[PDB]
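Colleague: Structure provided below as C-alpha coordinates; questions to follow.
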Amino acid sequence: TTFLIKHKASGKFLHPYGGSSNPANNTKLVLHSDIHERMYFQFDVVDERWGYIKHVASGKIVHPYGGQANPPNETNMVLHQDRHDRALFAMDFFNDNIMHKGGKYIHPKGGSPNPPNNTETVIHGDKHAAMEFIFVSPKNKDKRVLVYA
Amino acid sequence: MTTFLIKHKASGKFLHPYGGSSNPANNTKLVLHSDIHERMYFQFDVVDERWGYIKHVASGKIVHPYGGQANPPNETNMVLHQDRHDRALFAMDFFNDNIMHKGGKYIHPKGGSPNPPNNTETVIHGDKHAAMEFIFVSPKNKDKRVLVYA
Ligand SMILES: C=CCO[C@@H]1O[C@H](CO)[C@@H](O[C@@H]2O[C@H](CO)[C@H](O[C@H]3O[C@H](CO)[C@H](O)[C@H](O)[C@H]3O)[C@H](O)[C@H]2O)[C@H](O)[C@H]1O
Ligand SMILES: C=CCO[C@@H]1O[C@H](CO)[C@@H](O[C@@H]2O[C@H](CO)[C@H](O[C@H]3O[C@H](CO)[C@H](O)[C@H](O)[C@H]3O)[C@H](O)[C@H]2O)[C@H](O)[C@H]1O
Ligand SMILES: C=CCO[C@@H]1O[C@H](CO)[C@@H](O[C@@H]2O[C@H](CO)[C@H](O[C@H]3O[C@H](CO)[C@H](O)[C@H](O)[C@H]3O)[C@H](O)[C@H]2O)[C@H](O)[C@H]1O
Ligand SMILES: OC[C@H]1O[C@H](O[C@@H]2[C@H](O)[C@@H](O)[C@H](O)O[C@@H]2CO)[C@H](O)[C@@H](O)[C@H]1O
Ligand SMILES: OC[C@H]1O[C@H](O[C@@H]2[C@H](O)[C@@H](O)[C@H](O)O[C@@H]2CO)[C@H](O)[C@@H](O)[C@H]1O
(Lines of atoms letter the chains of each structure in order from A and count residues from 1; the text may use other names and numbers.)
(Lines give C-alpha, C1' and ligand atoms only; values in the text may rest on other atoms or scores of the structure.)
(Ligands and ions follow the chains in the order given, each with its own letter.)
Protein backbone atom coordinates (compact mmCIF):
# COMPACT_ATOMS: atom_id res chain seq x y z
CA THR A 1 0.00 0.00 0.00
CA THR A 2 1.31 3.41 -1.00
CA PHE A 3 0.66 6.32 1.35
CA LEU A 4 1.48 9.85 2.33
CA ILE A 5 3.00 10.52 5.75
CA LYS A 6 0.94 13.43 7.06
CA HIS A 7 1.95 15.52 10.05
CA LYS A 8 -1.35 15.52 11.91
CA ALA A 9 -1.18 18.98 13.52
CA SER A 10 -0.12 20.90 10.38
CA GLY A 11 -1.30 18.82 7.42
CA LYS A 12 2.16 18.96 5.89
CA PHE A 13 3.82 15.75 4.61
CA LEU A 14 7.14 13.99 4.87
CA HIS A 15 9.39 14.68 1.87
CA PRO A 16 13.03 14.17 0.90
CA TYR A 17 14.51 17.69 1.02
CA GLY A 18 14.56 18.82 -2.61
CA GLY A 19 11.88 16.40 -3.75
CA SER A 20 14.07 14.21 -5.98
CA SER A 21 13.01 10.90 -7.53
CA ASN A 22 16.51 9.73 -6.49
CA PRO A 23 17.73 11.62 -3.41
CA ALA A 24 21.38 10.98 -2.55
CA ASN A 25 22.20 8.91 0.49
CA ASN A 26 21.83 10.99 3.68
CA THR A 27 19.31 13.45 2.18
CA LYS A 28 17.32 14.91 5.08
CA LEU A 29 13.64 14.25 5.44
CA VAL A 30 11.61 17.43 5.91
CA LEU A 31 7.98 18.50 6.14
CA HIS A 32 6.45 20.21 3.09
CA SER A 33 2.88 21.04 2.05
CA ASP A 34 3.25 19.78 -1.60
CA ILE A 35 1.90 16.46 -2.83
CA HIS A 36 3.61 14.56 -5.66
CA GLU A 37 4.93 11.11 -6.49
CA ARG A 38 8.37 11.84 -4.94
CA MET A 39 6.81 12.02 -1.44
CA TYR A 40 4.96 8.70 -1.62
CA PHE A 41 6.02 5.99 0.89
CA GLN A 42 5.44 2.29 1.41
CA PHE A 43 6.08 0.16 4.48
CA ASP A 44 8.01 -3.09 4.13
CA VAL A 45 7.26 -5.36 7.06
CA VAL A 46 10.24 -7.16 8.54
CA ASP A 47 9.06 -8.49 11.90
CA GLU A 48 5.44 -7.98 12.97
CA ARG A 49 5.12 -4.24 13.76
CA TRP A 50 8.72 -3.49 12.68
CA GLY A 51 9.70 -2.60 9.15
CA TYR A 52 11.31 -0.22 6.67
CA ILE A 53 9.74 3.08 5.63
CA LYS A 54 10.50 3.13 1.89
CA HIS A 55 10.56 6.16 -0.41
CA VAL A 56 8.70 4.77 -3.40
CA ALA A 57 10.48 6.81 -6.15
CA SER A 58 14.07 5.87 -5.07
CA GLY A 59 13.65 2.69 -3.01
CA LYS A 60 15.79 4.26 -0.27
CA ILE A 61 14.45 3.97 3.30
CA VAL A 62 14.28 6.17 6.38
CA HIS A 63 17.28 6.04 8.79
CA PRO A 64 18.46 7.99 11.80
CA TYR A 65 21.61 9.76 10.49
CA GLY A 66 24.54 7.48 11.39
CA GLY A 67 22.42 4.36 11.84
CA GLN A 68 22.17 4.20 15.66
CA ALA A 69 20.13 1.59 17.43
CA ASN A 70 19.45 4.24 20.13
CA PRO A 71 19.75 7.55 18.32
CA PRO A 72 19.97 10.52 20.65
CA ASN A 73 17.35 13.25 20.71
CA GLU A 74 17.69 15.61 17.74
CA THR A 75 19.33 13.03 15.46
CA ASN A 76 18.32 13.94 11.90
CA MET A 77 16.11 11.64 9.84
CA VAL A 78 17.51 10.88 6.40
CA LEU A 79 17.06 8.54 3.47
CA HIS A 80 19.66 5.87 2.86
CA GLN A 81 19.83 2.76 0.62
CA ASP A 82 21.07 0.41 3.34
CA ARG A 83 18.84 -2.12 5.14
CA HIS A 84 19.53 -3.16 8.73
CA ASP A 85 17.87 -3.30 12.13
CA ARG A 86 18.73 0.32 12.99
CA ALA A 87 16.42 1.45 10.12
CA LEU A 88 13.41 -0.35 11.67
CA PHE A 89 10.28 1.61 12.57
CA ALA A 90 6.74 0.85 13.65
CA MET A 91 3.83 2.77 12.08
CA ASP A 92 1.57 3.25 15.10
CA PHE A 93 -1.78 4.02 13.49
CA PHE A 94 -3.58 3.73 16.83
CA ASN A 95 -1.57 6.33 18.79
CA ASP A 96 -0.71 8.18 15.51
CA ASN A 97 3.07 8.18 15.70
CA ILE A 98 6.14 6.71 14.05
CA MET A 99 8.43 4.92 16.51
CA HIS A 100 12.06 3.97 15.77
CA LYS A 101 13.27 0.54 17.05
CA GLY A 102 15.10 2.26 19.90
CA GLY A 103 11.83 3.62 21.31
CA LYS A 104 11.96 7.29 20.23
CA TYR A 105 9.74 9.00 17.68
CA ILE A 106 9.93 11.06 14.49
CA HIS A 107 9.33 14.78 15.27
CA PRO A 108 9.53 18.04 13.44
CA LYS A 109 12.76 19.72 14.63
CA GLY A 110 11.61 22.19 17.24
CA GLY A 111 8.24 20.52 17.97
CA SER A 112 5.96 23.08 16.29
CA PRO A 113 2.30 22.21 15.66
CA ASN A 114 2.75 24.26 12.44
CA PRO A 115 6.30 23.89 11.16
CA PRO A 116 7.11 25.88 8.04
CA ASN A 117 7.96 24.22 4.74
CA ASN A 118 11.31 22.45 4.74
CA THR A 119 11.45 21.97 8.51
CA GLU A 120 13.81 19.05 9.19
CA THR A 121 12.62 15.95 11.03
CA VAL A 122 14.49 14.43 13.94
CA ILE A 123 14.35 11.64 16.51
CA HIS A 124 12.98 12.67 19.93
CA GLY A 125 11.64 10.66 22.83
CA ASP A 126 8.86 13.09 23.77
CA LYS A 127 5.21 12.37 23.02
CA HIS A 128 2.81 15.27 22.32
CA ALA A 129 0.35 16.43 19.67
CA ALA A 130 3.03 17.92 17.40
CA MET A 131 4.79 14.58 16.81
CA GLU A 132 1.62 12.81 15.63
CA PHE A 133 1.42 11.44 12.03
CA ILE A 134 -1.36 9.78 10.09
CA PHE A 135 -1.01 7.68 6.94
CA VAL A 136 -3.26 8.68 4.10
CA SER A 137 -4.23 7.83 0.54
CA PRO A 138 -2.25 9.47 -2.30
CA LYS A 139 -5.71 10.10 -3.89
CA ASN A 140 -7.37 11.56 -0.77
CA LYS A 141 -5.19 13.21 1.86
CA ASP A 142 -7.95 12.96 4.47
CA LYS A 143 -8.51 9.17 4.09
CA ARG A 144 -6.42 6.95 6.33
CA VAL A 145 -5.10 3.82 4.66
CA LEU A 146 -3.71 0.59 6.13
CA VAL A 147 0.08 0.60 5.80
CA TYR A 148 0.55 -2.99 7.00
CA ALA A 149 0.33 -5.81 4.45
CA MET B 1 -3.98 -16.26 6.99
CA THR B 2 -2.48 -14.71 8.97
CA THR B 3 -3.88 -17.17 11.50
CA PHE B 4 -3.39 -16.33 15.17
CA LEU B 5 -4.37 -17.06 18.72
CA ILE B 6 -6.06 -14.30 20.75
CA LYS B 7 -4.13 -14.41 24.05
CA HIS B 8 -5.31 -12.66 27.18
CA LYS B 9 -2.09 -10.92 28.17
CA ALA B 10 -2.38 -11.05 31.98
CA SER B 11 -3.35 -14.76 32.27
CA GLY B 12 -2.06 -16.41 29.07
CA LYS B 13 -5.48 -17.91 28.43
CA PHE B 14 -6.98 -17.79 24.90
CA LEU B 15 -10.27 -16.75 23.30
CA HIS B 16 -12.38 -19.84 22.42
CA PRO B 17 -15.99 -20.55 21.43
CA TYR B 18 -17.50 -22.06 24.59
CA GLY B 19 -17.31 -25.82 23.97
CA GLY B 20 -14.60 -25.60 21.31
CA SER B 21 -16.80 -26.52 18.33
CA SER B 22 -15.60 -26.52 14.74
CA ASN B 23 -19.07 -25.18 13.89
CA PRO B 24 -20.48 -23.27 16.84
CA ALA B 25 -24.13 -22.29 16.63
CA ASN B 26 -24.93 -18.63 16.20
CA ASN B 27 -24.70 -16.74 19.52
CA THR B 28 -22.23 -19.17 21.06
CA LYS B 29 -20.38 -17.27 23.78
CA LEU B 30 -16.69 -16.47 23.52
CA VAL B 31 -14.78 -17.46 26.63
CA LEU B 32 -11.24 -17.65 27.89
CA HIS B 33 -9.63 -21.11 28.11
CA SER B 34 -6.05 -22.40 28.41
CA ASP B 35 -6.34 -25.11 25.69
CA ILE B 36 -4.74 -24.73 22.27
CA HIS B 37 -6.31 -26.41 19.22
CA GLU B 38 -7.47 -25.57 15.69
CA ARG B 39 -11.00 -24.55 16.90
CA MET B 40 -9.57 -21.52 18.73
CA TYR B 41 -7.63 -20.16 15.74
CA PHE B 42 -8.72 -16.73 14.39
CA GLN B 43 -8.05 -14.55 11.36
CA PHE B 44 -8.79 -10.86 10.76
CA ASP B 45 -10.58 -9.76 7.61
CA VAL B 46 -9.90 -6.07 6.94
CA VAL B 47 -12.95 -4.02 5.90
CA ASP B 48 -11.85 -0.37 6.25
CA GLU B 49 -8.29 0.42 7.34
CA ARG B 50 -8.10 -0.56 11.05
CA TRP B 51 -11.66 -1.95 11.04
CA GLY B 52 -12.48 -5.54 10.20
CA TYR B 53 -14.03 -8.83 11.19
CA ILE B 54 -12.54 -11.21 13.73
CA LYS B 55 -13.13 -14.60 12.08
CA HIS B 56 -13.22 -18.02 13.76
CA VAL B 57 -11.21 -20.07 11.25
CA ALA B 58 -12.91 -23.43 11.77
CA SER B 59 -16.46 -22.13 11.18
CA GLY B 60 -16.12 -18.80 9.34
CA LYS B 61 -18.36 -17.19 11.91
CA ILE B 62 -17.21 -13.83 13.31
CA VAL B 63 -17.12 -12.03 16.66
CA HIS B 64 -20.15 -9.90 17.55
CA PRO B 65 -21.48 -8.14 20.60
CA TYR B 66 -24.65 -10.11 21.42
CA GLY B 67 -27.57 -8.33 19.80
CA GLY B 68 -25.45 -6.45 17.25
CA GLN B 69 -25.87 -2.92 18.62
CA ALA B 70 -23.75 -0.03 17.32
CA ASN B 71 -23.18 1.05 20.93
CA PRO B 72 -23.43 -2.07 23.09
CA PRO B 73 -23.58 -1.30 26.80
CA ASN B 74 -21.01 -2.43 29.28
CA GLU B 75 -21.30 -6.16 30.10
CA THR B 76 -22.79 -7.14 26.73
CA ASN B 77 -21.63 -10.70 25.99
CA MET B 78 -19.30 -11.46 23.12
CA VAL B 79 -20.50 -14.20 20.78
CA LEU B 80 -19.87 -15.76 17.36
CA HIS B 81 -22.45 -15.18 14.61
CA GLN B 82 -22.50 -15.78 10.80
CA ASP B 83 -23.76 -12.25 9.98
CA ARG B 84 -21.56 -9.54 8.55
CA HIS B 85 -22.50 -5.92 9.20
CA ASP B 86 -20.95 -2.81 10.70
CA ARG B 87 -21.73 -3.73 14.32
CA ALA B 88 -19.30 -6.64 13.99
CA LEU B 89 -16.36 -4.34 13.21
CA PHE B 90 -13.37 -4.35 15.53
CA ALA B 91 -9.84 -2.97 15.50
CA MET B 92 -6.92 -5.15 16.65
CA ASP B 93 -4.76 -2.61 18.49
CA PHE B 94 -1.42 -4.35 18.62
CA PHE B 95 0.24 -1.18 19.90
CA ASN B 96 -1.91 -0.69 23.02
CA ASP B 97 -2.70 -4.44 23.18
CA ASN B 98 -6.49 -4.39 23.06
CA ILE B 99 -9.45 -5.21 20.90
CA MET B 100 -11.83 -2.30 20.32
CA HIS B 101 -15.35 -2.54 18.98
CA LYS B 102 -16.50 0.12 16.43
CA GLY B 103 -18.55 1.76 19.22
CA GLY B 104 -15.36 2.51 21.19
CA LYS B 105 -15.58 -0.12 23.96
CA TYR B 106 -13.23 -3.08 24.40
CA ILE B 107 -13.32 -6.85 24.84
CA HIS B 108 -12.85 -7.77 28.55
CA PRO B 109 -12.97 -10.86 30.75
CA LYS B 110 -16.31 -10.66 32.52
CA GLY B 111 -15.81 -9.15 35.97
CA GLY B 112 -12.27 -7.89 35.32
CA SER B 113 -10.10 -10.60 36.82
CA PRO B 114 -6.51 -10.66 35.50
CA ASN B 115 -6.38 -14.44 36.26
CA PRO B 116 -9.86 -15.55 35.25
CA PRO B 117 -10.64 -19.28 35.40
CA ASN B 118 -11.29 -21.41 32.34
CA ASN B 119 -14.66 -20.68 30.66
CA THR B 120 -14.80 -17.08 31.87
CA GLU B 121 -17.10 -15.22 29.51
CA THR B 122 -15.91 -12.19 27.58
CA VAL B 123 -17.87 -8.97 27.41
CA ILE B 124 -17.83 -5.45 26.05
CA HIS B 125 -16.67 -2.75 28.49
CA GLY B 126 -15.36 0.80 28.12
CA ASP B 127 -12.69 0.58 30.83
CA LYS B 128 -8.93 0.32 29.97
CA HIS B 129 -6.63 -1.56 32.35
CA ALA B 130 -4.12 -4.42 32.32
CA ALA B 131 -6.79 -7.13 32.60
CA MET B 132 -8.36 -6.19 29.22
CA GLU B 133 -5.13 -6.47 27.27
CA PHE B 134 -4.76 -9.04 24.47
CA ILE B 135 -1.88 -10.04 22.21
CA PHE B 136 -2.00 -11.89 18.91
CA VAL B 137 0.34 -14.85 18.63
CA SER B 138 1.43 -17.70 16.39
CA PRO B 139 -0.50 -21.00 16.64
CA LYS B 140 2.98 -22.63 16.63
CA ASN B 141 4.47 -20.39 19.32
CA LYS B 142 2.18 -18.78 21.84
CA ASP B 143 4.85 -16.25 22.88
CA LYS B 144 5.53 -14.93 19.38
CA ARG B 145 3.48 -11.97 18.24
CA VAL B 146 2.25 -12.11 14.63
CA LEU B 147 0.91 -9.38 12.38
CA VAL B 148 -2.85 -9.77 12.06
CA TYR B 149 -3.32 -7.08 9.39
CA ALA B 150 -2.97 -7.89 5.64
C1 LIG C 1 8.76 32.44 -5.67
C2 LIG C 1 7.75 31.97 -6.73
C3 LIG C 1 8.38 31.02 -7.77
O4 LIG C 1 9.40 30.17 -7.22
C5 LIG C 1 9.00 29.24 -6.18
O6 LIG C 1 10.04 29.52 -5.23
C7 LIG C 1 10.10 28.51 -4.21
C8 LIG C 1 11.03 29.01 -3.14
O9 LIG C 1 10.12 29.57 -2.18
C10 LIG C 1 10.67 27.24 -4.79
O11 LIG C 1 10.26 26.11 -3.97
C12 LIG C 1 11.41 25.34 -3.84
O13 LIG C 1 11.50 24.52 -5.06
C14 LIG C 1 12.62 23.59 -4.97
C15 LIG C 1 12.68 22.70 -6.20
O16 LIG C 1 12.95 23.62 -7.25
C17 LIG C 1 12.42 22.71 -3.71
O18 LIG C 1 11.14 22.05 -3.81
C19 LIG C 1 11.23 20.64 -3.93
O20 LIG C 1 11.56 20.02 -2.68
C21 LIG C 1 10.50 20.20 -1.64
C22 LIG C 1 10.96 19.41 -0.44
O23 LIG C 1 12.18 20.04 0.08
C24 LIG C 1 9.17 19.60 -2.20
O25 LIG C 1 9.27 18.18 -2.52
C26 LIG C 1 8.79 20.33 -3.48
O27 LIG C 1 7.62 19.80 -4.04
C28 LIG C 1 9.92 20.13 -4.50
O29 LIG C 1 9.62 20.81 -5.70
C30 LIG C 1 12.44 23.59 -2.47
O31 LIG C 1 12.28 22.80 -1.28
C32 LIG C 1 11.28 24.55 -2.56
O33 LIG C 1 11.35 25.45 -1.48
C34 LIG C 1 10.24 26.96 -6.23
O35 LIG C 1 11.33 27.34 -7.12
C36 LIG C 1 8.99 27.76 -6.67
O37 LIG C 1 7.81 27.05 -6.17
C1 LIG D 1 37.13 5.89 2.20
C2 LIG D 1 36.20 6.52 3.24
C3 LIG D 1 35.43 5.42 3.99
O4 LIG D 1 34.01 5.71 4.00
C5 LIG D 1 33.26 5.12 2.89
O6 LIG D 1 32.34 6.08 2.34
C7 LIG D 1 31.27 6.57 3.20
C8 LIG D 1 31.63 7.86 3.89
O9 LIG D 1 30.92 8.84 3.15
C10 LIG D 1 30.85 5.57 4.28
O11 LIG D 1 29.42 5.77 4.51
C12 LIG D 1 29.08 6.40 5.73
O13 LIG D 1 29.27 5.47 6.83
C14 LIG D 1 28.84 5.99 8.14
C15 LIG D 1 29.07 4.83 9.09
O16 LIG D 1 30.52 4.84 9.28
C17 LIG D 1 27.36 6.38 8.01
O18 LIG D 1 26.60 5.17 7.60
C19 LIG D 1 25.69 4.81 8.67
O20 LIG D 1 24.51 5.62 8.78
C21 LIG D 1 23.66 5.53 7.61
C22 LIG D 1 22.46 6.43 7.84
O23 LIG D 1 22.96 7.78 7.90
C24 LIG D 1 23.20 4.10 7.37
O25 LIG D 1 22.42 3.66 8.47
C26 LIG D 1 24.45 3.21 7.26
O27 LIG D 1 24.11 1.82 7.08
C28 LIG D 1 25.31 3.37 8.49
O29 LIG D 1 26.47 2.55 8.34
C30 LIG D 1 27.20 7.43 6.91
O31 LIG D 1 25.85 7.78 6.80
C32 LIG D 1 27.64 6.83 5.59
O33 LIG D 1 27.53 7.78 4.49
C34 LIG D 1 31.08 4.13 3.84
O35 LIG D 1 30.89 3.26 4.94
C36 LIG D 1 32.51 3.85 3.35
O37 LIG D 1 32.41 2.85 2.29
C1 LIG E 1 -9.70 -32.97 37.46
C2 LIG E 1 -10.64 -33.26 36.29
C3 LIG E 1 -11.60 -32.08 36.08
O4 LIG E 1 -11.66 -31.75 34.67
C5 LIG E 1 -12.77 -32.36 33.99
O6 LIG E 1 -12.39 -32.66 32.62
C7 LIG E 1 -12.60 -31.59 31.55
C8 LIG E 1 -11.30 -31.33 30.86
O9 LIG E 1 -11.41 -32.04 29.64
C10 LIG E 1 -13.07 -30.33 32.16
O11 LIG E 1 -13.17 -29.32 31.09
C12 LIG E 1 -14.32 -29.05 30.21
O13 LIG E 1 -14.33 -29.87 29.03
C14 LIG E 1 -15.50 -29.63 28.22
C15 LIG E 1 -15.60 -30.69 27.14
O16 LIG E 1 -15.64 -32.01 27.79
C17 LIG E 1 -15.35 -28.23 27.66
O18 LIG E 1 -14.07 -28.11 26.95
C19 LIG E 1 -14.23 -27.62 25.64
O20 LIG E 1 -14.45 -26.27 25.28
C21 LIG E 1 -13.38 -25.40 25.80
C22 LIG E 1 -13.79 -23.96 25.56
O23 LIG E 1 -14.95 -23.72 26.36
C24 LIG E 1 -12.09 -25.66 25.06
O25 LIG E 1 -12.26 -25.38 23.62
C26 LIG E 1 -11.72 -27.11 25.26
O27 LIG E 1 -10.58 -27.46 24.49
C28 LIG E 1 -12.94 -28.02 24.83
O29 LIG E 1 -12.60 -29.39 24.97
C30 LIG E 1 -15.34 -27.27 28.85
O31 LIG E 1 -15.19 -25.94 28.43
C32 LIG E 1 -14.18 -27.62 29.79
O33 LIG E 1 -14.24 -26.82 30.96
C34 LIG E 1 -14.33 -30.55 32.96
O35 LIG E 1 -14.84 -29.29 33.46
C36 LIG E 1 -14.03 -31.45 34.15
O37 LIG E 1 -15.19 -32.29 34.42
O1 LIG F 1 13.11 18.97 18.15
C2 LIG F 1 11.98 18.24 18.67
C3 LIG F 1 11.68 18.77 20.04
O4 LIG F 1 11.31 20.18 19.94
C5 LIG F 1 11.06 20.85 21.19
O6 LIG F 1 12.21 20.98 22.12
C7 LIG F 1 12.90 22.25 22.19
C8 LIG F 1 14.13 22.24 21.25
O9 LIG F 1 13.77 21.70 19.96
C10 LIG F 1 15.28 21.38 21.81
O11 LIG F 1 16.49 21.65 21.05
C12 LIG F 1 15.53 21.71 23.26
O13 LIG F 1 16.62 20.92 23.78
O14 LIG F 1 14.33 21.44 23.98
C15 LIG F 1 13.35 22.46 23.64
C16 LIG F 1 12.21 22.30 24.63
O17 LIG F 1 11.37 23.43 24.32
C18 LIG F 1 9.92 20.11 21.87
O19 LIG F 1 9.64 20.67 23.11
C20 LIG F 1 10.27 18.61 22.07
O21 LIG F 1 9.16 17.92 22.68
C22 LIG F 1 10.59 17.97 20.70
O23 LIG F 1 9.40 17.95 19.91
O1 LIG G 1 -26.01 -11.58 18.57
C2 LIG G 1 -25.30 -11.13 17.39
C3 LIG G 1 -26.47 -10.88 16.49
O4 LIG G 1 -27.18 -9.81 17.18
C5 LIG G 1 -28.45 -9.47 16.66
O6 LIG G 1 -29.48 -10.48 16.57
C7 LIG G 1 -30.13 -10.68 17.87
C8 LIG G 1 -30.00 -12.16 18.29
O9 LIG G 1 -28.64 -12.53 18.19
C10 LIG G 1 -30.80 -13.05 17.36
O11 LIG G 1 -30.75 -14.45 17.71
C12 LIG G 1 -32.24 -12.55 17.44
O13 LIG G 1 -33.08 -13.48 16.73
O14 LIG G 1 -32.24 -11.20 16.87
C15 LIG G 1 -31.57 -10.24 17.69
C16 LIG G 1 -31.56 -8.89 16.95
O17 LIG G 1 -32.86 -8.31 17.17
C18 LIG G 1 -28.00 -8.93 15.23
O19 LIG G 1 -29.10 -8.43 14.49
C20 LIG G 1 -27.22 -10.06 14.45
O21 LIG G 1 -26.77 -9.70 13.15
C22 LIG G 1 -26.00 -10.40 15.21
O23 LIG G 1 -25.26 -9.19 15.44
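If you check the header, you will see the structure was determined by X-ray crystallography, 1.6 Å.
Cβ from N, Cα, C; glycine included.
Grabbed the feature section from Swiss-Prot, which reads as follows:
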type    : residues                                                  : note
MUTAGEN : B:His16 to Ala                                            : Loss of hemagglutinating and porcine stomach mucin-binding activities; when associated with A-17 and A-19
BINDING : B:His16, B:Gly19, B:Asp35, B:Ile36, B:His37, B:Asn119     : D-galactose 1 binding site
MUTAGEN : B:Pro17 to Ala                                            : Loss of hemagglutinating and porcine stomach mucin-binding activities; when associated with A-16 and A-19
MUTAGEN : B:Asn27 to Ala                                            : 5.9-fold decreased porcine stomach mucin-binding activity compared to wild-type
BINDING : B:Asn27, B:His64, B:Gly67, B:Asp83, B:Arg84, B:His85      : D-galactose 2 binding site
MUTAGEN : B:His64 to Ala                                            : Loss of hemagglutinating and porcine stomach mucin-binding activities; when associated with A-65 and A-67
BINDING : B:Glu75, B:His108, B:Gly111, B:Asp127, B:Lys128, B:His129 : D-galactose 3 binding site
MUTAGEN : B:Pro109 to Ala                                           : Retains slight hemagglutinating activity and has 6-fold decreased porcine stomach mucin-binding activity; when associated with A-108 and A-111
MUTAGEN : B:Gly111 to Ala                                           : Retains slight hemagglutinating activity and has 6-fold decreased porcine stomach mucin-binding activity; when associated with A-108 and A-109
MUTAGEN : B:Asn119 to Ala                                           : 11.1-fold decreased porcine stomach mucin-binding activity compared to wild-type
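A description of the local structural setting of each listed feature is requested, covering burial, neighbours and distances.
Modeller: Annotation note: B:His16 (mutagenesis position) sits in a strand segment as assigned by DSSP. For B:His16 (mutagenesis position), other Cβ atoms within 10 Å of its Cβ number 27.
DSSP assigns B:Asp35 (D-galactose 1 binding site) to coil in the three-state reduction, placing it in neither a helix nor a strand.
Other Cβ atoms within 10 Å of the Cβ of B:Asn27 (mutagenesis position), summed over all protein chains shown, number 13.
Neighbour list (B:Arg84 (D-galactose 2 binding site), Cβ cut-off 8 Å, at least 6 residues apart, same chain): B:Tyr53, B:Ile62.
Applying an 8 A CB threshold to same-chain residues 6+ apart, the list for B:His64 (mutagenesis position) reads B:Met78, B:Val79, B:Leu80, B:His81, B:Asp83, B:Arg87, B:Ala88. The secondary structure of B:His64 (mutagenesis position), as reduced to three states from DSSP, is extended strand.
Cβ contacts within 10 Å of B:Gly111 (mutagenesis position), excluding its own Cβ and spanning all protein chains shown: 12.
Within 10 Å of the C-beta of B:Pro109 (mutagenesis position) we count 23 further C-beta atoms, all protein chains included.
B:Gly111 (mutagenesis position) carries neither a helix nor a strand DSSP state and counts as coil.
In sequence order, B:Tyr18, B:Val31, B:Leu32, B:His33 are the residues near B:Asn119 (mutagenesis position), counting only same-chain partners six or more apart with C-beta under 8 A.
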Colleague: Test of understanding: give the count of other CB atoms lying within 10 angstroms of the CB of B:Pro17 (mutagenesis position).
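Modeller: Result for B:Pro17 (mutagenesis position): 23 other Cβ atoms within 10 Å.
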Colleague: DSSP three-state call for B:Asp83 (D-galactose 2 binding site): helix, strand or coil?
Modeller: coil
Colleague: Near ligand 5, which of the recorded positions B:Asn27, B:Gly67, B:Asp83, B:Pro109 are found, taking a Cβ distance under 6 A to any of its atoms?
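Modeller: The qualifying recorded positions are B:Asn27, B:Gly67, B:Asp83.
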